[PDB]
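Written below as structure tokens is the structure these notes are about.
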Amino acid sequence: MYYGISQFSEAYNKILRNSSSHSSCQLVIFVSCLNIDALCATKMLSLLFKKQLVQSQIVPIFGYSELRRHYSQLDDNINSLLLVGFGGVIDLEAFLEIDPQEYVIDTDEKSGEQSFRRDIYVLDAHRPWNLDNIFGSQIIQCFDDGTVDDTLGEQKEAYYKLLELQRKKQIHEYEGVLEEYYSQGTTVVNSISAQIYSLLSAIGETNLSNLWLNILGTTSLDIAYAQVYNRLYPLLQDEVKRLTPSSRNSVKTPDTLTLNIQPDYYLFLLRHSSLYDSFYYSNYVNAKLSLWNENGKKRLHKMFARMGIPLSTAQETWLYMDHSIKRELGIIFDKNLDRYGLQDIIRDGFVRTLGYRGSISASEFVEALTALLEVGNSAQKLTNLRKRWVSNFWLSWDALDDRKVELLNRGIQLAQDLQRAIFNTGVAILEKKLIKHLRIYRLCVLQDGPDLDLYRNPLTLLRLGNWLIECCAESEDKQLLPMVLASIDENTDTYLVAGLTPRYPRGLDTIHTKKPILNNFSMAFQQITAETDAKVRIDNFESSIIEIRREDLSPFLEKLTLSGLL
Amino acid sequence: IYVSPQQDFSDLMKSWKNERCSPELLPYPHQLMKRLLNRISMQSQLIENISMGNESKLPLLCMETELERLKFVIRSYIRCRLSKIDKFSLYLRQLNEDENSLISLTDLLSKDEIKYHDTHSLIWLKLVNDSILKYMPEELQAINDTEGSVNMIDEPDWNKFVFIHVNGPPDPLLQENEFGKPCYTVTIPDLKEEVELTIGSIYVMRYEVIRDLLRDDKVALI
Amino acid sequence: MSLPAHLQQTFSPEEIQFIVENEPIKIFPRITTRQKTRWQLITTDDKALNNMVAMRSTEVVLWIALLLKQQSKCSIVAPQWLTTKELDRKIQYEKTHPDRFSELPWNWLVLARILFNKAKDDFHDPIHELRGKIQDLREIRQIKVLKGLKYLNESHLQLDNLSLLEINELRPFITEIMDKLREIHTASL
Amino acid sequence: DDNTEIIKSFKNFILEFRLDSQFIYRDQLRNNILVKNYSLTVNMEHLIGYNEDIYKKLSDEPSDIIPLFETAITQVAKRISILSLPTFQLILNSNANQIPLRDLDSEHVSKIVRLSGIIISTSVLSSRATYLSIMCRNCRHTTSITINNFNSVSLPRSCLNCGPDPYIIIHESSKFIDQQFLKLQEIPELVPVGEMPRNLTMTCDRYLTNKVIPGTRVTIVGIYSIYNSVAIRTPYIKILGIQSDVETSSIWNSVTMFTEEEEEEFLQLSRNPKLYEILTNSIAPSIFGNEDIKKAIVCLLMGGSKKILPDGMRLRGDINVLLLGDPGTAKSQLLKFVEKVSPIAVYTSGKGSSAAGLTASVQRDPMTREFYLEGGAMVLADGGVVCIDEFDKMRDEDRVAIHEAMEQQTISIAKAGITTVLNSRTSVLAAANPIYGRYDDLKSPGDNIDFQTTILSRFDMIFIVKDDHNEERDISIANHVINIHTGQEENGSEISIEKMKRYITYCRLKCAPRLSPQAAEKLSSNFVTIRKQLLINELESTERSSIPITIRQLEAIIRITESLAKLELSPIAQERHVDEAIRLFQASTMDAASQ
Ligand SMILES: Nc1ncnc2c1ncn2[C@@H]1O[C@H](COP(=O)(O)OP(=O)(O)OP(=O)(O)O)[C@@H](O)[C@H]1O
Ligand SMILES: [Mg+2]
Ligand SMILES: [Zn+2]
């Protein structure tokens, strides 16, 4: 079943009613190991359950194989299971071999409903919903954000009729509409943290820390699904305005906590690096100036000279920069940026300050968390790598506590290192012209890079993919074409392919830009794997990322080009 | 003399602090500890009974936490007592061996403590007699000799300095001073000095001199 | 042996906190337990808890009060000595009397640390001001202790109105130095 | 007027700055006053966080506001330590970008700057005035002056008839402080193309004196100012803070600069069962093979233990290593690494050196016309290692000028009246080529070595590295070098240079093992056998051995044993170390002599 926006309180009350007894623990939470939104949502839920004294267990999980293993290994004393960041698309009842009869506790003929020992709650933002979980199952309870009621009526009707069943014509047309619904690609439509914050507001537990976590979760989608962030921004603005004290005339104190809405910028770690490095290592700036070649550096130096900022001053760190220029930055940027085409750098963001400490923005906090996740620190090696990433999850989780600031600083340093490495790898890719421009998609395979050990993590591979997507692909007035990025690792002799959705020119509101673009690589990849003896691993939660053997990539890509479903 | 559970806990804490700070091994409070252990068992049974059966959540938490606190206090008290018995094993054996001495271990120790004393003494004596003593001549073959160059039996540091708080009676020894406040008078024979111990004050005194006041409960070590 | 070497002859700061957390404190119940189950304790009195009424001052043990506050079911009423004005008065008293300690409670430091950590929204004065005042008082008392340590001797010594945490800090140095002085003196005779 | 407000502002920073629940500066001040260190180190990132306006003033006019922050510190210190003390020093820490030494120019005058360099000289401490008591010549009127050492002061010109300049200082009532002068040279890599390195004069006050020694890299925070000595001024830097990677204070005095937390790490590392392997692998990670030379370098860095007998005789405790071999062997690279890992080291070329360049030289002061002594390479490297490259190009006299400093560890001078015996306790690591460039096996060993027996006997271990063309080894080296060219373990198999250097310092200042009787009997038997082996070899060939085996080699074996024991913080040296020492001696010196 599915719980409407207003049923979150009912679901929370059910969880408290069932899995709350000081004798033993009866709650378990599974989290996507490499999703920041799920991390923040689970932190919010952990605080909420700590307040009410509910004993729980949190298990980081990478891939579906680990999910199946851990669910099989669960004890029978667990009354409620929480899945955050996955499970919506797959068939949980079929995948986990859940037989409703075995899990039934008591059945009432008069009520027409059955009671089950276990309950499974799905907190997923991906789409489309698997109609089996939403409408067929009862053990599975899915936290909806209105989609089922807004735009799933016809699918609901078709599925219910199909279960209910000259008739061949009706049956055919109903399976046809169901297949049409299943044919579309995958996309993210909302943020889980927003859902948990709505629950908290429903039960009245919203405070400043919860709002900070909600803002982090929501802003983690800004880079990819900007169209979700743009839709959720007004609610965050209203919440910040409502929670903030009216009077700010009071002076700073060692305990004062501030949460403002100041002008932010599309610059990489502006407040923890030089003004030069923020422009140099920015996706948008590199896209609009082509910094990977010497002409780009010359153009950036020209821009700085025109703005009236000495090169020595710009390269100085943020804290010690000359304060006249720091104060005038808003005026200097606004007249100068439009000329170089970097005008959209101007933006409004969230900045949080703890008394007498440096102020940090939401975007930089998310960047630090992601960097800690990525580089924080036959089948045996794969298991070891996944264990290391599960370990990094806890570093990133600790970095969310104000008592742990050294971890956040360590994350910022690692983020700067990682961005430098990604810049170098992208420069090497573009200089050699390794991108092949086929008619269905673009391809780029790395075979001998200098820093190829970095891209075994899906997060770092997606970072490089976003960098490439923005530069010389978003711009150049070329047709929108999806891109495939693959990388090799000699230690295991396999590829980590990763399809990437194209993105419209940033900050260009238009009717066509309003429409979202889906990711069809999951369907094509699964079809090809089923048809060919691929040996592909499709266990990753993001269905667009798989693993291939060294000698199968050429047949796989040939069949991909010949498929035409991309 | 039983009064109430609160008073029993208060005396338990008094004994715990005094034992922790005292240089000697104080007498064991047999009746208090018996009452406390019996109450612990009964309260554990009551908690289990209630648990076997949401407004009732907090009381159970409080009862369990209080049981943990009481168990911790008793645990630390007994552990300190055992350590002191370890340090002063030969001294207590000497007390028991002498018949003119008033103190007897059956009053100064519990059954568990006396069992520990005997067993550990036997074990250690076995070890040392195997390792070392069996090679020395018959003269140096005693683990408790006091007629040699150095005395082998360690006695408590009688004159150790201990912080005390004078809290008065819950009195013949009490008197008043020039300023009119109640006070106690004690003599330090080594220095021939007389020291005033006004009520409600903190002093760093020798243990020997204020030992009787501590025994009568007129002062409590901090 | 049975007892670690760092717990011999002295208490640890956690032991001092444990001792402090048994003193009564005043709370404002946010629930009405009084009837117009039941607490059953053995270490303290339970009549007060069984008789609670919303927004009615009552006294319970400090650890029970902290446990209740953790649940947002009671608001601890801070002691009267822990207001700004009272701390200013105590600071003045310390300043004008170089040879004596002020009459602060024997648990002012520990209770201040506990309440600042746990109950930050139950004070009627800004927390930063109270922290500053307590810091100032601590510095003055530290100066006085340093000056008074020059009178250690083979006889008694008196440190009136010195709190529990300060005495715990100073217990090893004072006791051992005075013990050595006594040993030398006794050897003299 | 404004001065009192500025002082009030800096006093509120020291009394109100908390990052969590601890007052960092109030507590730092109390703890410093308790040990008699009248100063406060403030991090400028914390001041930019309290009030950015206070930082704007301290950076806009540094020599006017710094004197007003010192008096605020003094007032707070009096309030905190005295129940109703010279002016307190302010030491600054900053993370601003470092300006290259040669980029300092007119645009940085009277501003706070951060820079790095190498200290080449330090002066004898002078005395500067901080509180003068004065009197008048004629009317005998008493007054006082107060001086801060921040220049943009002189005695009053007119009395308070009395002629010009009527005041004379009363010295027995005045107070003074300490002042030192330092010369800072820019780092060799920073220097521009075809330019000699440039110097800069620096001065430090009070608690920043005697903090550095010549030849140590430092980072400096200070004020770039000018003093008149026509319309030009000679620039200099007024130090406000010194940061160095070398614990010079620990090295000159006792063991210091190691935190208990840092000390715990060193003990844990010493407890590692295979620390020897880790240290051997940590030296020159980018040079393939040559394991024996790397073990020898570990032993040389560790050093032996020195003994002073009751009669006064001193026994050398340092190890000297010679590397003779064919070109391309990576001897120079090993020397350049050893210069970089050792806490104190000097890299010198035998060709570009001289007898006075090494040891010490006599110089005349142009002003006082008085001769004084300046230390050379072996004095500048005292307590460390000297890397003499191109040891064969050195002239006979310049090489002869090294015997006493290599063996007796002293530099006797008798020149221009100056008569002394300096101290030079250094380890020599030398690299050389044979006579013909390549060690030619056809000719006798006495033909490939021009070094005399006296100089050679002073080396503990002699390595005759020969380059043999073996296809397997050649392929391995090619693969390793190509990997280096096209291409971080740090997993218990290698430790960075900084950690290794700190560990060397700790071991040197913490341990000095001694031989047990079994080791003594073993080493004594081995010496008798080796001497017999040289005699059997000599009887066979009319020629007298070119590589000697004297008592110095026995002492060298003892030193190697003691260094191996010291490597693991073992107070006693057992046979397990004697065997390794004998193996190394056989692998280097007996190997060289056998040929
Ligand atoms: N493992 C290695 N073995 C030998 N040479 C190496 C090795 N790795 C690098 N090199 C190269 O060695 C060169 C340095 O010369 P090297 O130190 O070997 O000379 P040398 O034999 O000590 O001196 P000379 O040839 O004057 O006798 C550098 O070019 C470095 O690239
Ligand atoms: Mg060379
Ligand atoms: Zn005059």
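Using Swiss-Prot numbers, chain D covers 22-105, 132-199, 205-212, 235-303, 321-578, 587-694, in order.
Determined by electron microscopy, 3.2 Å, according to the entry header.
The backbone N, Cα and C atoms fix where each Cβ goes, and this holds for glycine too.
According to Swiss-Prot, the feature domain 'MCM' maps to D:366-573.
Summarising the annotation, Swiss-Prot assigns ATP binding site to D:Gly416, D:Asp417, D:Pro418, D:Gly419, D:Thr420, D:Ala421, D:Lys422, D:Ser423 and lists sequence analysis as the type of evidence. When Cβ atoms from all protein chains are considered, those within 10 Å of D:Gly416 (ATP binding site) total 21, not counting its own.
Looking at Swiss-Prot, you'll find the mutagenesis D:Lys422 to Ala noted as follows: Loss of MCM2-7 complex helicase activity. D:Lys422 (mutagenesis position) falls within a helix when secondary structure is assigned with DSSP.
Other than D:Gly416, D:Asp417, D:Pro418, D:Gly419, D:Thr420, D:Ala421, D:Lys422, D:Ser423, the residues of this chain whose Cβ falls within 8 Å of the Cβ centroid of the ATP site are, in sequence order, D:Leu414, D:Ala522, D:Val556, D:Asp558. Under a cutoff of 8 A between CB atoms, and with a sequence separation of 6+ in the same chain, the neighbours of D:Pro418 (ATP binding site) are D:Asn524, D:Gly528, D:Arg529, D:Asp558. Summary: among the binding-site residues (D:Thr420, D:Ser423), the fewest other C-beta atoms within 10 A of the C-beta are counted at D:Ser423. Recorded residues D:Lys422 (mutagenesis position) and D:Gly416 (ATP binding site) have their alpha carbons 8 Å apart, per Cα-Cα distance. Proximity of the binding-site residues D:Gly416, D:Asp417, D:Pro418, D:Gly419, D:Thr420, D:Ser423 to ligand 2, judged by a Cβ distance under 6 angstroms to any of its atoms, singles out D:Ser423 in sequence order. For D:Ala421 (ATP binding site), the number of other Cβ atoms no farther than 10 Å from its own Cβ, over all displayed protein chains, is 21. Under DSSP, D:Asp417 (ATP binding site) is assigned to coil, being neither helix nor strand in the three-state scheme. For D:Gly419 (ATP binding site), applying a Cβ distance below 8 Å and a minimum sequence separation of six or more within one chain yields D:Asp558.
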